[PDB]
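Student: The structure is given below, and queries will be raised subsequently.
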Amino acid sequence: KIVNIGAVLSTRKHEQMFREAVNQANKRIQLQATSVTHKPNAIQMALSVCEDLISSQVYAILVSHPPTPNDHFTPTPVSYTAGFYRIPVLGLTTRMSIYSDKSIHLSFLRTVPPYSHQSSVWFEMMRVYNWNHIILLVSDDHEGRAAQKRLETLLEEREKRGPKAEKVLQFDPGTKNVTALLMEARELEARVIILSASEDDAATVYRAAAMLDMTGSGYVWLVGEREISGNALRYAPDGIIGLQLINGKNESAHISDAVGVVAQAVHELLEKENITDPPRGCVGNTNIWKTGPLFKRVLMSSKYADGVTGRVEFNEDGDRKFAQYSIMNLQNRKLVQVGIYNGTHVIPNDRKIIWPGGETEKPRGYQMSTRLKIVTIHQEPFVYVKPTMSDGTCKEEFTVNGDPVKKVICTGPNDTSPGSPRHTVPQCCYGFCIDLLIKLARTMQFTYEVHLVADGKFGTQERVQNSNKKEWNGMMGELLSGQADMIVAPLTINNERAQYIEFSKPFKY
Amino acid sequence: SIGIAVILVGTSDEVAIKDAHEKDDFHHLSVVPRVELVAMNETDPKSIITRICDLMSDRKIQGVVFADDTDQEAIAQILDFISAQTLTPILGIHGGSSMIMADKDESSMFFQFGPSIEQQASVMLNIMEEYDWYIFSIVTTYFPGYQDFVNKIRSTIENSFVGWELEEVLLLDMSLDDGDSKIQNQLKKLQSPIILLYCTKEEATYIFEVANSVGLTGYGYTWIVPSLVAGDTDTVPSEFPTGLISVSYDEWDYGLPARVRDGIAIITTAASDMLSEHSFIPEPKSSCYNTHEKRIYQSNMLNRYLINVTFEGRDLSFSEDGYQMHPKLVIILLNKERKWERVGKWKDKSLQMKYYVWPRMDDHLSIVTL
Amino acid sequence: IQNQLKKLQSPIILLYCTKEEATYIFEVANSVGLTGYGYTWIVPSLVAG
């Protein structure tokens, strides 16, 4: 018989190219070609696909990216009207981040992998340069959350120190004050930043970083392909590392690969026993074509046709795996490919790679910041809270032994009240824990600046149904927030607080 | 005037809904319930979309209550599609099987008469606590929503002070026979009297068959399956034993006329509140063929004010995804006669159980004390 | 028998029957989930051979 493949194309030239491709692939039952141009709206597009369905309805509908950067509003209604009858849909070029949904899209095969592949190659590259701490941040809700989840899943392996995490951060695509998060970022240890924001978001981040000068020969950058555009390059400092997958804008090559893979798929499906061809009708066809599930299962199991994307293989997600990615960089506004990553082979191009900030040597890991922020609490037998004098110091009293009290000055909302909270004058405090911290500093040569907490709160795992998440609020909260470093207050031990943080050997019972 | 449409396909529910005007409860003298009870027999996507566009172009359509008799998520799919393209909010007032909690996008939010799977898990755990059987395990396949469901379950476990011990969480798949043997082994190593699953009716039949094959029957092993994936089709296969319990929307207790009345009342109240606060009536351009008309997507999102209204003196708010903020579902348990019986009624967030004990199938002695 | 074996919950099981019935019971046991991981058996050689 004849399997007339229904196809939708953005340009008539590509429609004629697909006609020539199917005419060439007919050499390998035969196959015909049904073509239809795209519509400006989803209503006319769906109506034309329904008119294209009543004609043949024996196909695996494919789609490509229009010149508009949406690439979703056109392929979505055809996928919906296909899944209405459990008909698979094929995708050549689009943002597979949102399209990677087995529930939304019934059967979808993306030729171009989503940014999960970018996160994977970022992890692979980080596993090479021995960098064990990364400051990641995302702006887009859906794509950013998916990339962060994929990164966390990849890091959940390995059950050296090993790169686990430094600080996860989310943002907005339309914000203009990312400097708030960038201050905390620069206040951390490792100068390894990775972002996956949008175009204008990346431009704003680049502007804020240039205002902060986040390129002092230590700031390693890893940027996705969604931000290597010239609009971002107008604000992007040189030396950053960009990504670019193979066969980016090769539309004809993608169409050739698609017609080849669907020819292989139809040749594999026509060898089965039961073939319930879908009815040539869009109206009244409120049933499920038996060729749908079986066709999906036989195309996803082992089918692999040659083409332009090399040894293409469909992973267990409906996406083409084992792709090639050109590892480019911003070597003085020149996107030179420092290497090519394909499958698992980390292959550098042996080019003279320069790091941002004029440095020619590979930047090391985090810089050990010899400065800690100690949080404490008011407790009579261990820590003391006394007001300072006029000049700012406090009366150096003595004991029966005549030894100095070696007091220290800690800034804390300690002199105010919970009724009128305000940043006080630094109060001078001393005690047992203070002397212990003095000994620790004299042993390890620290540069400390201790301070109390806002509302006491030794520690609480407060939970609520407003956000369905439980967070630590208090001294331990400030500790886990990132502003504090270590607890020197008389903190008790228990299985609850030992989950998030780890304690040391006791100095009292 | 308010342009409301009551779309029905498959079945026929011609009722006295015309009493909405006789109710006379709208204080604002700018909203008239110009309802249009449009009916049809075919259920083709193209025909449905053309009829929707024709209805939106005939009168000033602002909110459409929908009813059907089929069972498919394509209804919610095309609803989200039309809410994204034409930006027209509709209402799934029990919608046949359209009252099925499904994901959506940042389009015009359309409410569905169904709760979240998290609420189903919470009421299931409450029923389990009414029986004091604080031992359960999780067995599910590669079905959508499994991750969020198990995360909500784990969060509810870590929000109590009772020994809720999750024996084993299982993520499975119906791929081949070796996977089936592994599933059988893991089920033999389950040893839990309470098991929760979520998948379609055919996979449920298959898993019940393999369960009663490996030795999982209704003697002491009871199950808890959400109705969203099970469905109250009034014909249970022989695979599912007489021990399963589920919770579904109040289809047997909250009638379709009451549901559509509540929906049109919510629509009317939201429209009145919006056109009284903003005082600027947007023009519902029903082009269906003009891309230049897409510039009308500049006013405030109607879903924001739609999901924060109430009517009939009852809290009828809507969630961010389009769920119900209203209690009083129906707890359904199938008896030995292969028929679904409404024993419990999860009303007002309470477990209205009967007999003060689970009616299980000579070794049950009572005692006196003092 | 499969139900009673699922309700066995014992790591040590003893049986005595011919080689064909032993093969059959081992087949149904590894089908219902009785393998050599933690469930060991003791069978007399008079009937095993």
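So for chain B, numbering is Swiss-Prot's, and the shown residues are 34-394, 403-411, in order.
Structure method, as recorded: electron microscopy, 3.9 Å.
A Cβ is built for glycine as well, from the same backbone N, Cα and C atoms used for every other residue.
Heads up, here are the entries from Swiss-Prot:
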MUTAGEN   B:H60 to A  Normal zinc binding
MUTAGEN   B:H127 to A  Reduced zinc binding
BINDING   B:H127, B:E284  Zn(2+) binding site
MUTAGEN   B:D283 to A  Slightly reduced zinc binding
MUTAGEN   B:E284 to A  Reduced zinc binding
MUTAGEN   B:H311 to A  Normal zinc binding
MUTAGEN   B:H359 to A  Normal zinc binding
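How buried are the listed features, and what sits near them?
Tutor: Summarising the environment of B:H60 (mutagenesis position), the number of other Cβ atoms within 10 Å of its Cβ, over all protein chains shown, is 8.
Taken residue by residue with DSSP, B:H127 (mutagenesis position) is part of neither helix nor strand, so it is coil. The Cβ of B:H127 (mutagenesis position) lies under 8 Å from the Cβ of B:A100, B:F146, B:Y282, B:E284, B:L289, B:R292, B:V293, each on the same chain and at least six residues away in sequence.
Secondary structure at B:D283 (mutagenesis position), as computed by DSSP, is coil. Taking a C-beta cut-off of under 8 Å and a sequence gap of six or more, B:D283 (mutagenesis position) has these contacts in its own chain: B:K361, B:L362, B:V363.
Around the Cβ of B:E284 (mutagenesis position), 18 further Cβ atoms fall within 10 Å across all displayed protein chains.
All protein chains considered, the CB of B:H311 (mutagenesis position) has 12 other CB atoms within 10 Å.
Mapped onto three states, the DSSP output places B:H359 (mutagenesis position) in coil.
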Student: Starting from the Cβ of B:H359 (mutagenesis position), draw a 10 Å sphere and report how many other Cβ atoms land inside it.
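Tutor: Other Cβ atoms found within 10 Å: 18.
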Student: Rounded to the nearest Å, what's the C-alpha distance separating B:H359 (mutagenesis position) and B:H311 (mutagenesis position)? Just drop the number here, would you?
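Tutor: Approximately 27 Å lies between the Cα of B:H359 (mutagenesis position) and that of B:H311 (mutagenesis position).
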Student: Could you check what DSSP calls B:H60 (mutagenesis position) once collapsed to helix, strand or coil?
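Tutor: DSSP assigns B:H60 (mutagenesis position) to coil.
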Student: Please report the distance from the Cα of B:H60 (mutagenesis position) to the Cα of B:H311 (mutagenesis position), rounded to the nearest angstrom.
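Tutor: So the alpha carbons of B:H60 (mutagenesis position) and B:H311 (mutagenesis position) sit roughly 17 Å from each other.
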